[PDB]
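Novice: Would you mind keeping the following structure in view while I ask a few things?
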Amino acid sequence: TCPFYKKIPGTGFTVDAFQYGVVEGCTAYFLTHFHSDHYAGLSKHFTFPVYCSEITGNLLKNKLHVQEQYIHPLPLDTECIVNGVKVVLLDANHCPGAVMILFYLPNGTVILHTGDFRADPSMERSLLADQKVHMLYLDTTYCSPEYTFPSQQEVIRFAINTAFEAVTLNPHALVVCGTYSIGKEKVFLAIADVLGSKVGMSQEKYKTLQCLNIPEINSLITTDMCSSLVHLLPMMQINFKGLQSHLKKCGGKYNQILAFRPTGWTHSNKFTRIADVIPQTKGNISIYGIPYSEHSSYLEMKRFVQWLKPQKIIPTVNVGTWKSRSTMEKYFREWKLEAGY
Ligand code: NI
């Protein structure tokens, strides 16, 4: 049954609640982004109204075959009326098409649902600046002070410099980047740009990237692997066995692989600077774990909430254990006492 933290009180609405069957009294299902834990349950047989971004609606139609008549895409940064209630979609700085949702309840309550997000000071100058928020439904993925990681820009600098060095030393090296969902496209696109290559991938992944409105995409990606020296593979295949196997397939065009696994946090983060990261190596194969996150660090999360000053916080992540829940509630109280709201 649908958990309370997926329901918007005072409305007919749910958020990211497609795996529960027909939810009683739900008149409109919102979807924040196209990640499987959130869309779980949608298919071509769904016949209720789904509200989402344009990019998310491209993916619903083309990848899951949801029929067009039930897809309701909304523009961002634009006041819209849905079943009698004003809503706004805001960029969540997550994966392509990911949104936060502002609901303006008929009784005067204002609710922000972050979906999945990476908080940024740029958010302090969106339509959030304009009014008070009573209830915050918060992506608390990394809600503990041990979770530190660098900016996306520092991580991409490291990856570009690493790839460019390796391939300039050895023009016969192949670069491989792991993927299992949309998101983190900057990693492989920035590497292919510095090398003057397109990124090669499977037809299924090419299809997915073509739904994303990325400018000049036809110039950057391809299904012709042989013409490319940056290849995308499933994240599961980014290991010595899986890579040795791929290298066989390229028919002696290449004699070395440099591979990237963009993880979020790993506890190498509590000890090592991005500058100091080193790969795991076996023979002519090296694998770098790089901490490219599309969720808030603890400090980014704290700064956002202390700026917003919500009356009540509802976590949407890490809610299954009492120890997690109690940890998170302690930090919420600290933040409120330090800031004074
Ligand atoms: Ni997500």
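Throughout, chain A uses Swiss-Prot numbering, with the displayed residues spanning 700-1040 in order.
Here the Cβ of each residue, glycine as well, is placed from N, Cα and C on the backbone.
Just lifted these from Swiss-Prot, have a look:
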- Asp838 to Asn: Impaired nuclear focus formation, reduced interaction with PIAS and increased sensitivity to cisplatin (MUTAGEN)
- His994 to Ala: Impaired nuclear focus formation, reduced interaction with PIAS and increased sensitivity to cisplatin (MUTAGEN)
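For each feature listed, report its degree of burial, its nearest neighbours and the pertinent distances within the displayed model.
Specialist: Under a cutoff of 8 A between CB atoms, and with a sequence separation of 6+ in the same chain, the neighbours of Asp838 (mutagenesis position) are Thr813, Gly814, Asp815, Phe816, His994, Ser995, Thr1015, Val1016.
DSSP assigns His994 (mutagenesis position) to coil in the three-state reduction, placing it in neither a helix nor a strand. Of all Cβ atoms in the shown protein chains, 22 besides its own fall within 10 Å of the Cβ of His994 (mutagenesis position).
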